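Undergrad: Please read through the structure below; I'll follow up with questions.
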Amino acid sequence: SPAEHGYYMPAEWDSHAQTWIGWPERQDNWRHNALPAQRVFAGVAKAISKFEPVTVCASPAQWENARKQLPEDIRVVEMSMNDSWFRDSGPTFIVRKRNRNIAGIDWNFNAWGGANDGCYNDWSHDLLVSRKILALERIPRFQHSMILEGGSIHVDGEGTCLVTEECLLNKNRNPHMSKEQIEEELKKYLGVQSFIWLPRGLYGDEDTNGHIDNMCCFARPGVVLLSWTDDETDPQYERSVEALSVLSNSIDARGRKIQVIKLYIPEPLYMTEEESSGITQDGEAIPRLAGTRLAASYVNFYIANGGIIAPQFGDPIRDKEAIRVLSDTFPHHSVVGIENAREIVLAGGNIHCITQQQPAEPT
Amino acid sequence: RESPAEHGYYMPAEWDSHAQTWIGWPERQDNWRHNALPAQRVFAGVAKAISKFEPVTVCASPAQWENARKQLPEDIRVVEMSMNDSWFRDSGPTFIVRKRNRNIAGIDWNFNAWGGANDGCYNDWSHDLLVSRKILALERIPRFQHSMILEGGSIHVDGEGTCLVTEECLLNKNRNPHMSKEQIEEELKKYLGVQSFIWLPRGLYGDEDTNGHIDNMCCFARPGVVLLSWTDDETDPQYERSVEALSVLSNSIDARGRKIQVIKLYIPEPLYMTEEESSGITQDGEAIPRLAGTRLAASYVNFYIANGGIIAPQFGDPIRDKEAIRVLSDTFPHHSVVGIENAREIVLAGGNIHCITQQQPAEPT
Ligand SMILES: [Mg+2]
Ligand SMILES: [Mg+2]
């Protein structure tokens, strides 16, 4: 019903009031009692806080630890969560030009595929994250019954929505809805007019089922960054070539062809034994096994007000080249490389997955 | 360890303009009968009444957040916060303001559940220790920490230099036994911006467990004027306390040089916990006993002042309930007096409306 009052999802490069981030904890997903991941989340929050306000949300047991680790100008609030992926469990904010001029969408959530296919067995706290954030900020809430995660949608703020079929059409999401029915809900809720459907996401992203935000994103209207490799023996290659083909046959909501900038993935990363042994083994979440291909891409960066927060994976040549490409692509932003982003990818995500932008409310 | 006095701050009176009111949410079964359901309804009643005057935020534990959110109308903000019990007057911050870094700050006093390991009301106050910091963090308001144990219900101010307190509470060996009266005054001058003190020896009869907070005994109606808990029945143990307090007040001069005027606010006829009430409480030995026959510490002085409103208890004594509304209405002719029914449900757990609230002053421009 956001179409009724002229709401739309702005592009991520439009002005933010603040960024929301969770705080990692669970010992069956985050190694060494999540301490290495905590230092990286703190580093991401601090980096962003140079550009715009940040609120970090931490569990009751973690609140003091978070407050101690984070700069004073970063707000720390108590919140229960099952895990710390606010891109996906937090609200998708929408605005209008004028009662209020901002709202948040609270989508249904099922831990990326639910009882049979999801990443963990209990998502009851995550179900409340969006409501709690919006209640805290006194921003109106639109609830939707469809299962959706913010990491599965990208917009250019000019009417186009970029998505994957792997995720949005998956049997573990909304199998009762056709492609056209899904598009219809996204038009009404995000204020978009047209879609670009990539068939697949990044190789190795079986746990999210191929979220767009680890595969391809907008840099500006008519221009995307695409995860790329020239190595034809990498299972990523066929996905990248297929996506490029689809993009070359796509037109955006304003009638533009799409320019594609290749953003080369790191050389293949595989979880080590020291890494896998630091994680508790039982049956509340998916097993983390030694030798699994890490789903790493530089495309999982976050845009803040005048800043680009980008991962660094410990691949010397590809890390520096990603910074060069991103600096060239966003010449009016400052690019900041986040070391030890590998610590987030071990848990199945990256910088974009841990953030949720709150747009500035228009006046 | 810089003092509020250094930065220009003082505690404004409760009748000055608020940005919002903060309230906790009751839960624990060894203090609140029938799984806290009766008490939740009265807390919700208080929040709704205040919400007609000014914004309200209710804080509820992780396990209660959904129940609170469903119970309360959406114009009341509901936030998740861990707590050992729901007495935000005492565990929440004491806000202070200045004329001209923000023009509002909060004091985060030390806390020990009203007397500590040997004389306190429950055995674990770990979450309560963090309530003030969490509230101030939520609002991005600067924090002044104090190592002295103090509850907001133990102090009252007129916003004009006077502080009203009880000896029973602040000089108790269960609070700050290594501080003298003079040392306590000096800290309160620095932190609240006060210059003079009115010390009543004792608080209300029946308030043994919290050691006689001023806010259940006597408060300011306006600068120079106090409301005093009163009875004319000389067989009630309350009588000697009321008479003693009146004597002190009658010889008191406030910070601006006014002789204090006293308005008597008559307590209800003596109220006692019933067997039905007591039997609804779990006896787990983490909290103090709640026994049938106990005198309830009930006084109409334990009201809250909101922007244009007075939120006052009704205890079920129909004569004294009506008289208290009459007195309050006469005393606050520019406020709307609202009576909260079933306030007895709060008093069964040792407090009342003033004890469950914490005002956040408007920040001066
Ligand atoms: Mg949701
Ligand atoms: Mg405190």
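Chain B is numbered as in Swiss-Prot; the shown residues are, in order, 5-104, 112-376.
The header says X-ray crystallography, 1.5 Å.
In case you wondered, yes, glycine gets a Cβ from its N, Cα and C as well.
Here's the feature list from Swiss-Prot:
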MUTAGEN   B:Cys180 to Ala  Impairs enzyme activity but does not abolish it
BINDING   B:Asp220, B:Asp226  agmatine binding site
MUTAGEN   B:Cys229 to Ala  No effect
MUTAGEN   B:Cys230 to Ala  No effect
MUTAGEN   B:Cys366 to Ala  Impairs enzyme activity but does not abolish it
ACT_SITE  B:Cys366  active site, amidino-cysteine intermediate
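If you look at the structure here, what lies around each of the features I listed?
TA: Contacts of B:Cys180 (mutagenesis position) defined by a Cβ separation under 8 A and a same-chain sequence distance of 6+ are given as B:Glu162, B:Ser165, B:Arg186, B:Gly214, B:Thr221, B:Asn222, B:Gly223, B:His224, B:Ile225, in order along the sequence.
Taking the Cβ of B:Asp226 (agmatine binding site) as reference, residues of its chain lying under 8 Å away and at least six apart in sequence are, in sequence order, B:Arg93, B:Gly164, B:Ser165, B:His167, B:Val312, B:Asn313, B:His365, B:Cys366.
Around B:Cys229 (mutagenesis position), a 10 Å sphere centred on its CB holds 28 further CB atoms from the protein chains shown.
Under the three-state DSSP scheme, B:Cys230 (mutagenesis position) falls in the strand class.
In the three-state DSSP reading, B:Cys366 (mutagenesis position) counts as helix.
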Undergrad: Which state, by DSSP, holds B:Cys180 (mutagenesis position): helix, strand or coil?
TA: helix
Undergrad: Using Cβ atoms only, which of the recorded positions B:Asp220, B:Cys229, B:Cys366 are under 8 Å from chain A?
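TA: Answer, by Cβ distance to chain A: none.
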Undergrad: Work out how many Å separate B:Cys230 (mutagenesis position) and B:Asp220 (agmatine binding site) at their Cα atoms, rounded off.
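TA: That comes out at 20 Å between the alpha carbons.
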Undergrad: Are there any residues at least 6 positions away along the chain from B:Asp220 (agmatine binding site) with a Cβ closer than 8 Å to its Cβ? List them or say none.
TA: B:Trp125, B:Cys132, B:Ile299, B:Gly361
Undergrad: Can you tell me how many other Cβ atoms are located within 10 Å of the Cβ belonging to B:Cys366 (mutagenesis position)?
TA: 25
Undergrad: Please report the three-state DSSP label of B:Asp220 (agmatine binding site).
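TA: DSSP call for B:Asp220 (agmatine binding site): coil, neither helix nor strand.
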